[PDB]
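What follows is a short report on a single structure.
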Amino acid sequence: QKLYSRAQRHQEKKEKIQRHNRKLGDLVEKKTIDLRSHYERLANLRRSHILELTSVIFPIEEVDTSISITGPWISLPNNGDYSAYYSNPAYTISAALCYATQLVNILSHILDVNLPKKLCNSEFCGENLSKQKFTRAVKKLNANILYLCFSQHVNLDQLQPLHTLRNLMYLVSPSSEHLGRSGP
Amino acid sequence: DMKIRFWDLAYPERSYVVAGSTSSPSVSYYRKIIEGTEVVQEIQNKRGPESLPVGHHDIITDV
Amino acid sequence: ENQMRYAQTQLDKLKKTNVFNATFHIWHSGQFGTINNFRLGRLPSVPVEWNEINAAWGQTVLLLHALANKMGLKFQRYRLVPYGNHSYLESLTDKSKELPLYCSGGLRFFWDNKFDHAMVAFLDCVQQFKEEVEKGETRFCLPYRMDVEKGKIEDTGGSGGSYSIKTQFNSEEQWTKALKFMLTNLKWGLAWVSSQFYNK
Amino acid sequence: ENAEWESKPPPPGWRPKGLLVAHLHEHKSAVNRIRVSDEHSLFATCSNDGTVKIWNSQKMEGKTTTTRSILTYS
């Protein structure tokens, strides 16, 4: 008789968990749609901020060619050969790397992307970096930019590890459909 | 809670949080005896923008 | 729920953190008006190296240049050209004069006159900015007055005191305090631009 | 009498400071477990996305030029 009631109660608990799980599935699915809506608004807002950033403050434009940031007075070569500074070309290099680093650090905050290599804007200020110290600083920047491009699913066919501003241009342009998207 | 904690089982007062920004309220750890069980309770203590939080933003499933 | 809560936290951060505020952080540290962790000015007790003041000027010339862009204001006599380390003003009537907004260091702080012209001229650009911002809205007012011909920034908080923006014939404490009020005006002009364009 | 708790115990007095050295986002959905190879050469993660990813532990140490999973199985 107790086993009968046990089967009765246990039959209800099976039905209860089955309908409870359906509500969980519906709720989870319903909130995943809402979550996708949050992510697209966040991606549209991030993109809106990056476009305003790279149009008022840090416009990256094309000028073997050269690439500019914050205006054509500041340029880097597309080849990535900053050899002139190690050896006024230095000021243009320092300024371009300064604003590129500053921009990358702002992009990292807009996009909430942890930059793999710790590089600060000020590292391209102060006395002229030695050849050794500069080269590692540039590699950090190039690695951060490439990381940001990967994070934002910039077409790899267009990226190269040496071109600094060329990659930020690809990362920033409206052609970057995935810019702002938070995903693997 | 997305916090990576370190519990010093020999010296509970040295227990601390690994992951989780310093802007979150700091914690303290107290060894007590409740039923007879010793308990290390955790109690809440009443360069550009802020550095990006490095911690996890979703449930940490494994360590 | 964790993901949605985070994405809503990020949306809230981007609403409050305008593009200008994300780039330029003007705060007072000690007696210096600092921009993006760069101390603009120097004190006898606190020797801020010229490379830090030059960087600060590069961040200032970037801010004003960017603000003028967002306002669509063109300066009457000068073109701000931000070169990070070595920012300067170009005179629109005679390009023959370069107004460097940087110093090469050494004892030239007491002997170089170019940097004083450049830095009074920038005050003119901040004045034109101030005029332009008042012209748009009367309720707006920067906290300090500027006398471009004299190169002075007044203190409304003080008893009408004015500190020469120029280096020569000036003391470090006054200079640093002049640069501190200028940055404060720029900090307010930044708060105005954020207020005028954050909804737009 | 001679069972070892770990094959490679942590350094003496090890108190992790908590510096992020690799943010790896390569699964579409939740990771369920991380197991570390007993010699610690590799660590592997499993996920709701239906993948297993093997990671080279040796490549997280100060040479993070490309922190990529060496292997994926799906």
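Going by Swiss-Prot, the residues shown for chain C are 251-450, listed in order.
Note that Cβ sites are derived from N, Cα and C of the backbone, with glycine treated the same way.
According to Swiss-Prot, the features are:
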- C:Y352 to A: Significantly reduces ubiquitination (MUTAGEN)
- C:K402 to R: Decreases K48 polyubiquitination and stabilizes BECN1 (MUTAGEN)
- C:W425 to A: Decrease in membrane-association (MUTAGEN)
- C:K437 to R: Abolished ubiquitination by the DCX(AMBRA1) complex (MUTAGEN)
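For C:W425 (mutagenesis position), the nearest of the mutagenesis positions C:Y352, C:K402, C:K437 in terms of C-alpha separation is C:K402.
Sequence-distant neighbours of C:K402 (mutagenesis position) (same chain, 6+ apart, CB under 8 A from its CB) are C:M396, C:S412, C:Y413, C:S414, C:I415, C:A428.
In the three-state DSSP classification, C:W425 (mutagenesis position) falls within a helix. Taking Cβ-Cβ distances under 8 Å and a sequence separation of 6 or more, the neighbours of C:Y352 (mutagenesis position) in its chain are C:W300, C:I303, C:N304, C:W307, C:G308, C:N335, C:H336, C:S337, C:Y338, C:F365. Around C:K437 (mutagenesis position), the same-chain residues at least 6 positions away in sequence with a Cβ under 8 Å from its Cβ are C:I276, C:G283. Neighbour density for C:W425 (mutagenesis position): within 10 A of its CB lie 22 other CB atoms from the protein chains shown.
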